[PDB]
Amino acid sequence: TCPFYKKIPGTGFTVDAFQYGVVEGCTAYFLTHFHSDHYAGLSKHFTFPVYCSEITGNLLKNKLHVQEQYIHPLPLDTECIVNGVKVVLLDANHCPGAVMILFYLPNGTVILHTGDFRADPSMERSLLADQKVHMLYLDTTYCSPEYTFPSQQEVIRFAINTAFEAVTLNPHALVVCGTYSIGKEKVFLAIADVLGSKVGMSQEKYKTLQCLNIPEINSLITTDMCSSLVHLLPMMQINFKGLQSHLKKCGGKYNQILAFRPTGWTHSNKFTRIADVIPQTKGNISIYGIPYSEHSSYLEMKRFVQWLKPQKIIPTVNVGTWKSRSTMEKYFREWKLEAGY
Ligand code: NI
């Protein structure tokens, strides 16, 4: 049974609710982004309308084999009518194709569902600025003050300088980058670019990247492993065993691996600046954990919410425990009293 926080009242609409069989009354299923927790349940056998971005539609067609007739892609930043209700899709600053959705209810209520997002001050000059929002369905992943991390720019700067230094000292070193879903592509694209290489990967990953409308992508990626000195691997293989094994396969082309594991937040953030980060090393293999987030920090979320001044907030993440729910409601009240809405 679909929980309440995936339902849009006064509509036949749901958001990110494909794992419940047929939903009573739902004439249109929205998908915010192509991450597995959110699409869970979609397959080539699905027979109801799906509304999403163009990029999310490319991935549903080609990766999940949903049939074309059920895929309804919408342009961003454009007022659209769906089943007699005005909607707008906005960029979520999450992974490729990720959107927020604005619903203008027939009775005058305005609802924003963020899906997954990383809040940014640039969102204060979208179509959100134009009018008032009564309900906010909020990505609350990191809704606690201890969740700090740097900008995506500072993290990319670190990674580029790290890779460039190591490979300039040793031209026989190989760089490896972990992945398990779309998002965070900038990590491996920026590293390959400073190294003058294409990024090499499996056929299944190349296919996924081919759906994302990245400009000049054919210049940046390849399935020919041997010609490239930046390789992508599944995240689970980014360990001393998995990397040794991969190094055997390259056939004495390389004598060193430097690898990157993009995580979300980890507690090493509570004590250590990005500049100061060090790897775990075993022999000729070094692994860096780098905190590249595609979710709001506490401060970025607080800022967005105090700017938006919603009348009511419904969290969509960390909703399973009483202590979580209670903690989140406390921060919402502080924020409200500090800004005075
Ligand atoms: Ni996500």
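We number chain A the same way Swiss-Prot does; the residues here are 700-1040, in that order.
Looks like X-ray crystallography, 1.8 Å, at least that's what the header says.
Here the Cβ of each residue, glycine as well, is placed from N, Cα and C on the backbone.
Features as listed in Swiss-Prot:
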| type | residues | note |
| --- | --- | --- |
| MUTAGEN | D838 to N | Impaired nuclear focus formation, reduced interaction with PIAS and increased sensitivity to cisplatin |
| MUTAGEN | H994 to A | Impaired nuclear focus formation, reduced interaction with PIAS and increased sensitivity to cisplatin |
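For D838 (mutagenesis position), applying a Cβ distance below 8 Å and a minimum sequence separation of six or more within one chain yields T813, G814, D815, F816, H994, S995, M1000, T1015, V1016. Cβ neighbour count for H994 (mutagenesis position) (all protein chains, 10 Å cutoff from its Cβ): 22.
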